[PDB]
Amino acid sequence: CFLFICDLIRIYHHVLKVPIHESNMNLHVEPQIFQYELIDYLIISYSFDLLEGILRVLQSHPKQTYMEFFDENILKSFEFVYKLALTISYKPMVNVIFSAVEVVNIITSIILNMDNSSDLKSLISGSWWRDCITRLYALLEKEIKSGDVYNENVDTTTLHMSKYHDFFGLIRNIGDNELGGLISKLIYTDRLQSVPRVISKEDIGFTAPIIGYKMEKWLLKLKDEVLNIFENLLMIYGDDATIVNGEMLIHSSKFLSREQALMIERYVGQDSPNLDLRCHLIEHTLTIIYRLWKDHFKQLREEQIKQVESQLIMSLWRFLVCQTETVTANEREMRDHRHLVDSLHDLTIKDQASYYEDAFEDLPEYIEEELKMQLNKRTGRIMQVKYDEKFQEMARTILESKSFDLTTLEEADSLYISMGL
Amino acid sequence: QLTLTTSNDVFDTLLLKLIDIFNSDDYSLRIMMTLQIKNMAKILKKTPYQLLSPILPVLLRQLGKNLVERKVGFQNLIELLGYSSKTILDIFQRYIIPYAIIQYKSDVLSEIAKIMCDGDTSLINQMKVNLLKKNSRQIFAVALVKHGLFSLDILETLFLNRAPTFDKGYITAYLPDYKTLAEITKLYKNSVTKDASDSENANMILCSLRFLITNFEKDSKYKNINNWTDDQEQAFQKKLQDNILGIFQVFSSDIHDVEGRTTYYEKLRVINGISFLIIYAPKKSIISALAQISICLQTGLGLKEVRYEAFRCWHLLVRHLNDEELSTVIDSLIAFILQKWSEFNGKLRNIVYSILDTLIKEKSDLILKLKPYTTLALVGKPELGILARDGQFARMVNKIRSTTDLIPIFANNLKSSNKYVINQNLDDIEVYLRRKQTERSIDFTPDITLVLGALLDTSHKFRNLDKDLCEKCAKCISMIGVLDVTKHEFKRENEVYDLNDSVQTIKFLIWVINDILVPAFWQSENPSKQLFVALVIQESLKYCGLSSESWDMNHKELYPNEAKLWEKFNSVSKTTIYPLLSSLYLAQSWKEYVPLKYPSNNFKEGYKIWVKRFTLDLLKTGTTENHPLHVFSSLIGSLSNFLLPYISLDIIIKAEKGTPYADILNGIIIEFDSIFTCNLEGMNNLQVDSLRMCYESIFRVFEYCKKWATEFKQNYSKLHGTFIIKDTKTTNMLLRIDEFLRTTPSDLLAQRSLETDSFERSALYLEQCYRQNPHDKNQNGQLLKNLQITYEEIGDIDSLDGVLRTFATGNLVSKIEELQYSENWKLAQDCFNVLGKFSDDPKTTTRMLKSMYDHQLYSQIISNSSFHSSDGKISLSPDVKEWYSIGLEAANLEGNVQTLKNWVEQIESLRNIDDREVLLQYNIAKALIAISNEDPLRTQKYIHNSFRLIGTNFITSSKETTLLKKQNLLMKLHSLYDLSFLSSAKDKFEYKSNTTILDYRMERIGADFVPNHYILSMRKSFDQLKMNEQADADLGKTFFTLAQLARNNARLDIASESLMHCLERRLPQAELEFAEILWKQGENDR
């Protein structure tokens, strides 16, 4: 079934290969038909969803029984359809990107969780790796902005989830499913037919950009998954290889630095629900930097650290600035600050405390004592001052560490004075 | 983020303020600035290299001072940029060598050698001498300007201090180059104000400007203005006139950078230099510089970062120039401001306020007396508020809205090139035409056909660019509507041509320069081609070689000959080329033969190089320093065909040749036969429109030799022509037509003539092969049938009728297409519908639906069950999709909800929609069901889609069509716009107003039955769609009126079937004229 879906998608070839831009005379005069587009968008999306389903049920199959599934043709067919999915010169369908990276997640996960990883990695050519990782880098170097999700804009920077493919999907309910009534109206329902019932294409389409916020929530989970499989493949190759090669200092450091800098510039005080996960991205890719630094220093070349010398040390300093502890120091004003920025999590925790938790009633004055610590450290982690001390220590034990001359001692004090110290 | 809110000037200055405090060598400052610049670069979606490359010529210019010290700062800068040092060094060495050479003696030139050659110390001397061999002009600029030293000996000191290979003392004096003057004029390093430092280095750059060949090697000091005497300026004036053309052609080469790795800092100092040189130049120089200085700052205007300086250089251009000229280059002003105002900040808003109130302040003769389109555009957008700015000119613009014959100047200014001004022209057309529609008195006098043909052939031209312009032009001619041929025309050789007589060669060449100067030489692109422009107008005035030794306009006055030759010289040309009467530019001695008689490039290329070699061969054999035709060797994509006609008239010179003239004639004619061998090869557009256009161009020079041959017989018979032989040159004339009369592959000649447009002469060269043939012969029938399909192209239905009745008698089902147009269409129609009733044959069924269409049995078309069945129509619409494409229009002009709805939602189920017309009628039908669902914005969406379809896919040009053939387009677009704006109606007052000016449309339609019927039946379809009650009153009266015109044109079955719907709604006048159709036909009694 898996190889059938892979060569099925290489049959349904031209869907993920619509070009970046139309011509100057590529007219939008058209019958404005949507039915064939709906057919093959559902074909492609359900196909990749099925690939994801095959691999999670294959994951559920035990840790002795994979070589029956895996041979070279698995990897070759998926490598073609993966380059087809995370495209470069064509318009990307974000739906299939979710599935395609979740596939690689399941792959690397079972590579970690089997004993005979050697037969699988010996089946694997490193070309498959270094062709996957480039598309992962180009994916992670994109941006997430609510006001132009459902706009059609510049490519390869905005995972934008186009209006003409907006439904749920088989595993997750990725959008609003504006198209579900159109799936119902795909057929005449009183008749036996094979030709589709009509969908004029632009009848679809101002009330709430909460749709944009939840789509941002999906995309933040997506970039979390990208750095998660980066973490997973590093734990696969504890040893060094073609792909454990230092570029996960560069690209992950660029991501960490940008999602800290314009976090501080743009987000703290924007009271969208996505702030906490967007600043959990940096919290997790800090550890992705950290254990790459500590446990994988052997390949970390002298040239590439100088390729990223500014952003790495500056990203560490944006945690080492938080050891000052001159904002919080109490309880009183911090809850005013979480009225300022973290009223949305207040709504969340009041809805959970009022409906959806057994332990959240008749609180015996030890368990809201937990709340008046954890909401406050959470809203501090939003407010970008007062991270956790363990994350501050992990940022400290890279810059201060003498494994590499990041700073000299007469340059480090120039950063210590930028807090005091 | 402070820099993030800054536009160009403040943006650049603050980027400098970013990087210098980055280079303030604090470690925390260093790392934070690198981080912020990289994030700023990625959120601006640029690399840091191209981000900072606007100021990197400014930035490391001072690093060139202390590059012996600031190697660490330069190292941080290059690792910030990510490149190597040499990668930016070789391209930004233009701006460090200035302040590396003339500075202190312990040079960083040794270190730029050390980086310029890194792996080798092979020869640092040749490294030095070749980068200075590339860039040694620039140190002439710095040494004469940046520290003002003049002495040639200290110049040689700064040469040979570091350049020992710089031999022969001083190497070849290339310092009088136009490129050298164009790079020395680049120190108008101004400010927002004028410093005393700005004044003194302005006088310094004036001194280094005036320092040239008069004391080149003869040095005086020229560090002071005092040696600028009152004698040397005139030789300086004409020498600078010789410079300026090469100067801003160098500027044009600079700003049209094919390298594209450079920045706009060169462009900004180009704007500085242009501003400076128009500060300092006389009237003769500043008007010899007129044409593509404008195109240079159009290129400046287009870019996102060199606006404000180009706007103030507009402003000083307005300052330093009067109003007699300058008309031809200021359309760009009103075009750019009226098409792009919505971006502009307060800075650009109040400086363009300064522009406009300057223009209405001192230049009212140009604005409100010479170019009234500028006035009408500026007040036709009063959104910018110019009446609120000044207000006193309200009486003047009220008079100018009255006092313009505005249609011909629409036709003139609409013939421009770039999108902006013509978009503004048709926007003026749009607002002016809806205004004339409201005031009910637009003049359709026996002209508006000029401006509609201008719109038509511009939309013909834009078939591959700016579909939005095509759409807006389409809706403009939808607003112009129909303009029936019945009292109107469609305006579209010039004079008898020869070679001998002097005054006719003068008139000939002045018509030549009139044709080639004002469209084509006011807008070219190649700097060598504008030098060629100057060269050809220079040799034209060498042929009329006056005003170069003693003649001026009335300063000389001494002979009325050039007074006559200047008054017959046109006033537009008098404006544009009077400062070039003393042109001093000289060509080069021409090259080898580059041999000929290749049919391979004639096949595969043609007009690219073979037609060019064709021209160059026959001119280098043609004149050879006898005519202006000698100099045209350096134009060789529009520079051809026209010239291609007039180049090949060189046959007159011989009776006994002794010369390769008949050789090259027979050679090019057998090359044309090698063209004639070609039959489409089973190949795509690279055959079937490229070689087709080759056929068309060589076909064009064919019909020119037709035209010139007959007019070159008429010209020698104007006075008298019975002297016929004219001493053997008439025998040469009939020898030319003897060759051309043997040059008739009449099969293939007429074949390719019929294959291209060429309708009437394709018919004529069928006519001559009906003359010379066996009359009863097998080869006649194909040249009957393509003759009748080209008469379907010709549109003369009765010429078609005469052809189908004159020996076209094959089958009986071929002979019953004549009563089709011989007044008896009913027997023809039911013959075709019993022919095609089995619904399997393509031909009979297509002509069934088409002949059923062509006399308006449209209810029977829509009720015809060739598409209606137990299901809908045929899915995957076959090769007989013209069944659909003739049915959807009848379904439009007689409509309902349900049949239109289910049938166009059947036809949407196609996978592809390859025909243009089915998509046209589809989208007008989907607009109709959208307003059945009552959504007028989506209705206008599909109406504008249909506008896009016709503007991009339907429109043919002028010169080819009496607009009977256009009626199928302009009829539908008139109906579509009439549908459109009262789709965009609000209430009944608006509705009755819309129908009243629709009655004005029914006034201006004339009385052509098929468009009459079509437009008001479309109106009928819409107000029976709309079930509103005044829509029903309008319905009843339009049923009545189409019954009236159907009575007037005497086909009163459709009068009955329309007139019923107002008979049953109690209209006794409709009863009376039902009674009159019955009285008309046969039925006196009832």
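Per Swiss-Prot, chain B residues shown: 633-851, 856-1082, 1090-1135, 1140-1283, 1288-1737, in order.
Each Cβ is built from the backbone N, Cα and C atoms, and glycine gets one as well.
What Swiss-Prot says about this one:
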type	residues	note
MUTAGEN	B:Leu781 to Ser	In MEC1-101; impairs both the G1/S and intra-S damage checkpoints but not the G2/M damage checkpoint; when associated with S-225 and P-552
MUTAGEN	B:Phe1179 to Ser	In MEC1-100; impairs both the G1/S and intra-S damage checkpoints but not the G2/M damage checkpoint; when associated with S-1700
MUTAGEN	B:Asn1700 to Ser	In MEC1-100; impairs both the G1/S and intra-S damage checkpoints but not the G2/M damage checkpoint; when associated with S-1179
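Each residue contributes its Cα atom, and for B:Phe1179 (mutagenesis position) and B:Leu781 (mutagenesis position) those atoms are 37 Å apart. Counting only the Cα atoms, the space from B:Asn1700 (mutagenesis position) to B:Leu781 (mutagenesis position) is about 92 angstrom. For B:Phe1179 (mutagenesis position), the Cβ neighbour count at a 10 Å cut-off comes to 21, with all displayed protein chains included. Close to B:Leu781 (mutagenesis position) in the fold, though at least 6 residues off in sequence, lie B:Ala775, B:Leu787, each with a CB less than 8 Å from its CB. Cβ contacts within 10 Å of B:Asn1700 (mutagenesis position), excluding its own Cβ and spanning all protein chains shown: 16. Annotation note: B:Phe1179 (mutagenesis position) sits in a helical segment as assigned by DSSP.
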